Amino acid sequence: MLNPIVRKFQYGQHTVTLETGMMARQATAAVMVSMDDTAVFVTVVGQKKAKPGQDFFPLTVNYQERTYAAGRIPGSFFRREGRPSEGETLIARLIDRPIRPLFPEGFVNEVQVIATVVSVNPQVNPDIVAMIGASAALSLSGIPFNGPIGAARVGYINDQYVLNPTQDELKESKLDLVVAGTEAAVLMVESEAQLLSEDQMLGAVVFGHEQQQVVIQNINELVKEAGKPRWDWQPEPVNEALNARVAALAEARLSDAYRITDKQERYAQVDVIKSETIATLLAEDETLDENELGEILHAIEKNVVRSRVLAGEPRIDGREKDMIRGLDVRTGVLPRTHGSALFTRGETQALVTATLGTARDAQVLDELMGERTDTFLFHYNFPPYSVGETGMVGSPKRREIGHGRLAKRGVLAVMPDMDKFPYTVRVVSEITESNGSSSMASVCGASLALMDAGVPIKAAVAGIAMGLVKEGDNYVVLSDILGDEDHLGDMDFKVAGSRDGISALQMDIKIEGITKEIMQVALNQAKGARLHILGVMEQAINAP
Amino acid sequence: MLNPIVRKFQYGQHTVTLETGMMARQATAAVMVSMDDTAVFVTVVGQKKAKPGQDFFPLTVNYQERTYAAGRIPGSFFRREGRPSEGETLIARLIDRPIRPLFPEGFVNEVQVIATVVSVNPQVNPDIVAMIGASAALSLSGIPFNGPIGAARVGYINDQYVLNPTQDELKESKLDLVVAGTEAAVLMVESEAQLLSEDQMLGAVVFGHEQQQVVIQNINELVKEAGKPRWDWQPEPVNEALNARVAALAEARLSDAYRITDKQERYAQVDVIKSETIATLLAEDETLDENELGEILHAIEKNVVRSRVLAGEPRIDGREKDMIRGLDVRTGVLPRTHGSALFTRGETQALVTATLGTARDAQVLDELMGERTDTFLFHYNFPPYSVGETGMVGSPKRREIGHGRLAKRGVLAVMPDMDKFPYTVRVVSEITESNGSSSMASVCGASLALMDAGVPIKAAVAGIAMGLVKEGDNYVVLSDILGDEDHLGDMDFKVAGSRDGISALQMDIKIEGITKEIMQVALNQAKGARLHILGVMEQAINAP
Amino acid sequence: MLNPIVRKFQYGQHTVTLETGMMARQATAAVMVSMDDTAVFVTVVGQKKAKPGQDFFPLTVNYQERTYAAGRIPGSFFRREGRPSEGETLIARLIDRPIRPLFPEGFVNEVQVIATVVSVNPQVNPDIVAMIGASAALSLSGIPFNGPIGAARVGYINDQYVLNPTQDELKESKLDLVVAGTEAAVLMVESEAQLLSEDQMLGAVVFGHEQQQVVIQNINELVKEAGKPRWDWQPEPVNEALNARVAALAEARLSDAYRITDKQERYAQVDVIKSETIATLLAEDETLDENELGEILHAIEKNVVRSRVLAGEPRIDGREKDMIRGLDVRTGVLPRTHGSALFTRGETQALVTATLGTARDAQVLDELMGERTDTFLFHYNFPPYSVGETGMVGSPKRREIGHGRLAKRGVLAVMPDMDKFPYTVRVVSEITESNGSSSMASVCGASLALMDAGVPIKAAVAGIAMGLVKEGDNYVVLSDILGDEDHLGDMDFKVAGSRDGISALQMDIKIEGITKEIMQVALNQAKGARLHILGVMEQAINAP
């Protein structure tokens with residue numbers, strides 16, 4: 001006989017139960033989460049010795065909702081679920097994003113987080129239930145993983161924050177955000193609100209982070225109770241011999257390379273510097289490990305950008321911190337469509353179109369919690385010609401779907417109700433070129449496309465992404481980040497809203513140690529830039 | 001003018017016609033086997049040149065069912081037969097399973113045996129017609145094949161046997177099995193029975209094997225008449241200079257490596273030896289093939305386990321040759337689903353669920369013969385976290401479909417009729433951990449899920465797997481085999497049924513020379529092992 | 001801030017507008033094309049450096065129609081276009097085919113042509129608009145391209161040729177062809193014509209070629225205005241010391257290798273020479289490249305065949321310049337289906353079947369501009385066993401859909417109306433062996449299958465493909481070419497029709513400098529071979 005080890009704790013209005021060490025033993029980690037009646041079984045499998053020819057951390061999270069959870073036989077032709085829907089893909093991204101940055105730098109081992117829904121209650125979502133599982137299992141696995149993260153859902157009724165609102169409570173609620181992060185700092189946040197202000201939008205993030213602290217403490221006690229011992233992993237020793245040998249040839253040229261304004265001219269230049277430096281090092285001796293060099297050159301690229309921002313020197317394209325790129329607004333680009341828009345910011349632009357139809361063309365979503373019909377439709381396409389390369393095209397990938405739901409949340413608060421406008425609207429965003437924010441601009445393109453179409457929107461809506469360069473305690477907040485300022489930066493602080501308030505913001509932080517004090521600066525500077533986008537948008541069109 | 005080579009012979013109540021030499025002359029083999037209204041054109045293509053590193057034998061069988069065989073336009077959006085359905089995959093396995101062990105060891109050349117149905121009779125099933133088709137083609141191809149095999153459906157009407165029962169006669173029949181084997185011995189068997197005794201179930205396998213002998217004789221005469229010259233292929237010359245060089249270094253390590261008992265600790269130890277023995281030989285001589293060294297180590301692994309079980313000595317986990325693994329019967333493990341079950345046998349586990357629905361949720365099967373509705377549903381999911389590896393959560397592999405119907409056949413005889421219980425039942429089996437037989441454990445969890453849901457089944461149903469190790473003429477029968485035992489053994493003898501009779505039986509023999517005398521011993525020992533599972537199941541629940 | 005470069009002109013009636021320099025700046029080239037209201041946004045991306053291990057030229061043209069162009073929400077389940085349809089792949093091939101031979105010999109850099117429909121007029125067809133867009137983008141990119149090409153649709157109303165007919169004007173027309181080619185010579189060509197004569201079909205190609213000249217002139221002027229400078233590219237230099245080194249060892253017996261008749265004996269002989277020549281050259285020195293030696297051997301294979309045909313020597317299988325291979329006509333090959341046919345030409349055969357149905361079984365094509373329901377279906381299947389190789393079977397390949405419609409082009413014109421025959425007919429072609437033209441042999445098998453089914457077709461239809469060997473100004477026209485005479489040849493000239501007129505005409509030229517006189521001779525010589533097949537076809541069956 002095998003007996004499981006359990007621990008029960010009160011969380012909000014529901015009693016969350018965690019179980020381990022009875023179901024999957026062959027898997028490195030296995031926990032079964034049960035908020036109140038909704039259960040999600042999460043397993044984490046990680047290899048001890050991965051491949052040697054790996055340069056990227058290969059983490060994959062597969063979220064899947066079982067049909068027997070609600071107690072219904074699937075409506076598919078084969079009577080068996082198959083491909084994940086738009087709902088299941090968004091939750092998969094909601095679990096990956098917070099857990100990714102907690103892994104130590106230099107960890108290249110393949111890990112897979114399989115989260116399957118067991119049972120479901122029509123009141124409690126299982127999003128946040130699955131996020132606790134990936135937080136509990138990964139801490140019990142032994143795999144080097146900081147945290148663990150807490151999962152919290154924030155509501156807003158009567159100008160006051162409510163922890164974990166049900167489906168019936170969400171009908172009267174104004175704000176709907178999911179907050180995740182470690183005990184020390186916040187890590188992500190996915191929001192969907194009405195038109196709240198800047199102060200109350202930040203207060204909900206702090207509220208949820210304080211409430212999720214109960215979950216974090218209960219997992220930590222379970223690690224010392226049933227958790228497997230930590231992996232004996234050590235990062236590759238910092239070779240000071242090569243870090244001065246490569247830098248004496250590359251750091252001098254790469255410092256001058258990051259002053260070019262054009263993206264095409266800069267990326268072609270840094271590729272040449274990376275090519276001939278390795279070519280010379282291979283000509284010296286064939287012992288030097290190729291990849292190794294690729295990470296040293298990448299470390300120099302990170303050091304050149306970050307140090308110049310902290311000192312007070314001009315950015316890549318030679319732009320101050322609170323300064324943004326130039327704007328180009330074009331309404332009515334297509335001839336035989338309902339609505340069309342061409343919004344351009346610097347060197348990134350989105351061809352956004354709007355379509356109108358009857359209520360019969362509504363998307364009938366067969367969700368696990370309940371069957372609902374979606375009136376407003378938003379689609380995000382990211383073709384390879386935007387970044388300037390070749391790739392596969394046909395079916396939308398993870399992001400494509402994630403950024404599409406993001407741009408939907410930023411407009412959903414503005415969109416008129418069915419009582420005034422009873423027509424199904426489909427908005428398609430086509431990324432023509434991409435350098436900084438592609439999900440954001442869109443929201444700017446959607447507002448121009450919906451007016452042009454004839455949709456009576458409440459107020460013009462815009463949005464821009466923010467960044468951060470943090471080293472020690474001091475920090476610099478960036479307005480309208482570039483491609484090199486996001487991949488080498490510390491966070492992708494996306495904010496979208498109207499003239500009055502904020503519709504929806506996405507918080508993606510890569511480092512731990514983020515504070516509420518530096519959150520206010522990033523929130524306030526985004527509002528000043530948001531009004532600047534709208535000042536040019538209202539210059540072209542101001543009425544539907 | 002083109003000319004065909006025709007052979008006709010009487011087989012039961014049907015006449016079988018074999019044509020070769022005119023259709024698909026470019027392919028190594030092409031045989032047109034069409035009985036009384038219906039046929040399955042089968043072609044074999046084998047590459048003369050083997051891969052560069054190819055180690056395993058790549059055999060791929062694609063069985064597809066054209067809709068114009070019955071004379072009907074397919075009911076789809078594209079109006080064309082696309083990817084194979086649940087049915088098409090099953091027959092493909094009935095073609096792939098008997099032919100695979102007949103290919104000689106050391107043969108790594110890629111071969112493809114595809115079968116396409118070109119016309120069809122509502123009374124004669126295309127499954128055995130395709131099996132004879134592949135048997136005739138592979139023998140006429142020239143590719144090293146130790147066949148040919150015969151195909152026969154046995155059935156059971158009025159305490160008697162009838163060779164290849166028709167679709168109308170199958171409704172009155174209490175048995176439905178397809179037997180495949182050579183002139184010397186049996187090789188496979190896929191069966192479905194309505195609670196039959198061991199003597200009647202064993203006598204059915206012998207009956208079908210004796211009746212299919214005329215098929216083998218008629219194929220052999222065609223090979224002597226219109227057969228392509230056999231391939232000049234010889235296995236790698238076995239040298240004792242390299243074998244004893246590894247055996248004096250690895251056999252001592254591998255002997256203690258199979259005494260570890262625990263799966264995770266055994267596989268970790270057995271991988272270390274493989275990773276070190278090859279590495280130490282490469283340090284001494286780097287001109288040796290790594291691919292050859294792994295095949296020798298696999299032969300040593302085969303010699304250690306088989307010799308220990310051949311003599312009176314406990315196996316890899318400490319069990320005797322009839323002793324079965326420990327049991328953990330659990331039900332009502334999940335809250336918000338109709339039926340819950342948790343079955344664990346030693347180191348294998350299956351989370352089985354039950355779901356109830358109306359006649360609206362019935363599976364509408366669009367088969368080649370005609371449209372029918374399926375009331376009982378069974379799905380088999382095999383995730384990567386079961387064995388402790390990383391894979392694509394995606395699905396569903398073939399083995400997943402083949403084992404899905406396997407467990408469906410074991411419960412179908414137990415399941416109540418439509419009149420007494422007019423509800424469509426959906427059963428989903430989730431493999432939590434895998435070691436030994438997980439398909440037989442799915443049948444044990446199925447009965448527990450149905451009783452928890454409230455489904456009034458006839459009796460309790462259970463299932464176990466049996467193994468064999470034979471060297472010369474003497475044999476040792478194993479009860480409830482482990483994973484490896486299945487790979488390093490000789491046969492996968494699966495038996496599923498109740499206390500009274502057998503509901504399902506699968507016979508997957510990988511070696512020829514199997515005796516009728518040893519089959520009645522393995523089936524009788526399986527009955528005693530099945531009653532042990534059923535006794536513990538009745539302890540937790542004996543009625544719904 | 002952002003300025004476009006625009007040039008608009010006239011092309012018969014609808015004014016064609018071309019725009020570049022604003023949309024998609026990151027990519028290599030992006031041109032906004034359109035006529036009246038139909039707009040197709042085409043992008044071309046070319047990679048600077050080639051992949052180390054490349055031997056072939058990777059051209060991947062993908063055409064995607066988006067439903068917001070017409071102003072309609074898609075009728076799909078997810079409400080997203082996604083994967084390319086049956087129609088979308090045909091236009092993708094219609095763009096890929098003419099542009100492929102224009103790339104210089106030796107160029108191996110990966111290029112992608114992404115053409116997407118963004119706006120559409122219900123009268124103007126996007127297919128010719130997308131072809132102009134790709135022609136403009138490839139010329140403005142700088143990537144080595146020997147264009148530009150023009151696109152013209154030719155109709156035939158009241159014995160007169162009409163340039164670019166609208167969808168309403170096509171109902172009166174008896175011809176619908178899409179002609180493509182450079183300023184000096186024609187390239188590809190696909191037609192469909194209710195039994196028209198040779199001079200009518202030939203004159204229509206010349207008509208469209210002369211009318212599309214104004215398009216090419218306006219593209220060339222735009223390149224002179226705002227075109228990115230031509231790529232600094234130079235092909236691999238001719239190795240005089242290596243080309244003679246291989247020839248003095250391989251060319252001697254490779255000349256005798258293309259002398260034997262049988263395909264299986266020839267392809268085994270040309271492979272065994274290559275397997276021995278390269279093995280000896282690698283043993284002599286290991287500094288040589290694997291792919292470089294194969295390119296010289298292929299040049300020998302090309303030179304041996306072409307030199308014999310041009311001089312006046314007998315062909316590979318011992319045929320004359322106008323001689324057609326042996327024919328085998330069989331019908332009623334299958335028992336339990338409506339239509340059955342087994343047509344064989346030389347060593348190529350197609351198992352063609354005809355299936356009868358009702359109006360309920362008709363395919364509803366959700367095309368961009370249109371709601372038409374197709375009553376006639378044609379499906380082409382090219383399995384791996386036809387060529388004697390091993391591959392993967394699943395979703396119909398681009399080559400299968402292209403030949404499927406191409407075989408449909410010849411049958412649709414001769415088929416009876418819905419008023420006299422109100423049954424939906426499905427035709428499925430199965431290629432069992434292939435060497436010459438299996439797509440045109442499917443048309444011959446289609447007429448035999450329909451007569452066996454009972455379809456009252458107006459006349460019998462047959463056809464063959466034509467080849468040409470031209471290196472100077474003198475030419476040799478070949479009737480019914482092989483696989484070796486098509487790859488090493490210069491053009492693929494497909495003709496299909498009845499005893500009175502031509503139903504289908506396809507033109508696939510790989511070389512520049514095609515004259516008017518060689519196009520009519522290849523068409524007139526095809527008529528003689530077409531009458532030969534129909535004469536043998538009438539011997540078996542003449543009336544249903």
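How was it done? The header gives X-ray crystallography, 3.6 Å.
Quick reminder: no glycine exception, Cβ is built from N, Cα and C everywhere.
Packing around A:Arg83 (mutagenesis position) is summarised by its Cβ count: 11 other Cβ atoms lie within 10 angstroms of its Cβ, all protein chains included. Secondary structure from DSSP puts A:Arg83 (mutagenesis position) in coil. One entry in Swiss-Prot concerns the mutagenesis experiment A:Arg83 to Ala. Its note says: No effect on RNA-binding. No effect on degradation of long RNA molecules. Impairs degradation of short RNA molecules.
The Cβ of A:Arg100 (mutagenesis position) lies under 8 Å from the Cβ of A:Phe57, A:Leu59, each on the same chain and at least six residues away in sequence. According to Swiss-Prot, the mutagenesis experiment A:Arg100 to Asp carries the annotation: Abolishes enzyme activity.
Here the residue is the original one, but Swiss-Prot notes a mutagenesis experiment at this spot, A:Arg319 to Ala: Abolishes enzyme activity. A:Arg319 (mutagenesis position) falls outside any helix or strand according to DSSP and counts as coil. Cβ contacts within 10 Å of A:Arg319 (mutagenesis position), excluding its own Cβ and spanning all protein chains shown: 17.
Here the residue is the original one, while Swiss-Prot reports the published mutagenesis A:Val428 to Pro with the comment Abolishes enzyme activity. For A:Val428 (mutagenesis position), the number of other Cβ atoms no farther than 10 Å from its own Cβ, over all displayed protein chains, is 25. Under the three-state DSSP scheme, A:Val428 (mutagenesis position) falls in the strand class.
A helical conformation is recorded for A:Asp486 (Mg(2+) binding site) in the three-state DSSP classification. Per Swiss-Prot, the feature Mg(2+) binding site maps to A:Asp486, A:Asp492.
If you check the mutagenesis positions A:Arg83, A:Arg319, A:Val428 against A:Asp486 (Mg(2+) binding site), none has a Cα inside 10 Å of its Cα. Using a Cβ-Cβ cut-off of under 8 Å to chain C, the recorded positions A:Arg83, A:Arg100, A:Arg319, A:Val428, A:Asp492 reduce to A:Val428.
Counting every protein chain shown, the Cβ of A:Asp492 (Mg(2+) binding site) has 21 other Cβ atoms within 10 Å.
For A:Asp486 (Mg(2+) binding site), the count of additional Cβ atoms within 10 Å of its Cβ stands at 19 [all protein chains shown].
DSSP assigns A:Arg100 (mutagenesis position) to coil in the three-state reduction, placing it in neither a helix nor a strand. In this structure, the C-alpha atom of A:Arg83 (mutagenesis position) lies 45 angstrom from that of A:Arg319 (mutagenesis position). Across the structure, A:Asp492 (Mg(2+) binding site) and A:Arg319 (mutagenesis position) are spaced 18 Å apart at their Cα atoms. Residue pair A:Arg319 (mutagenesis position) / A:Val428 (mutagenesis position) shows a Cα separation of 31 Å.
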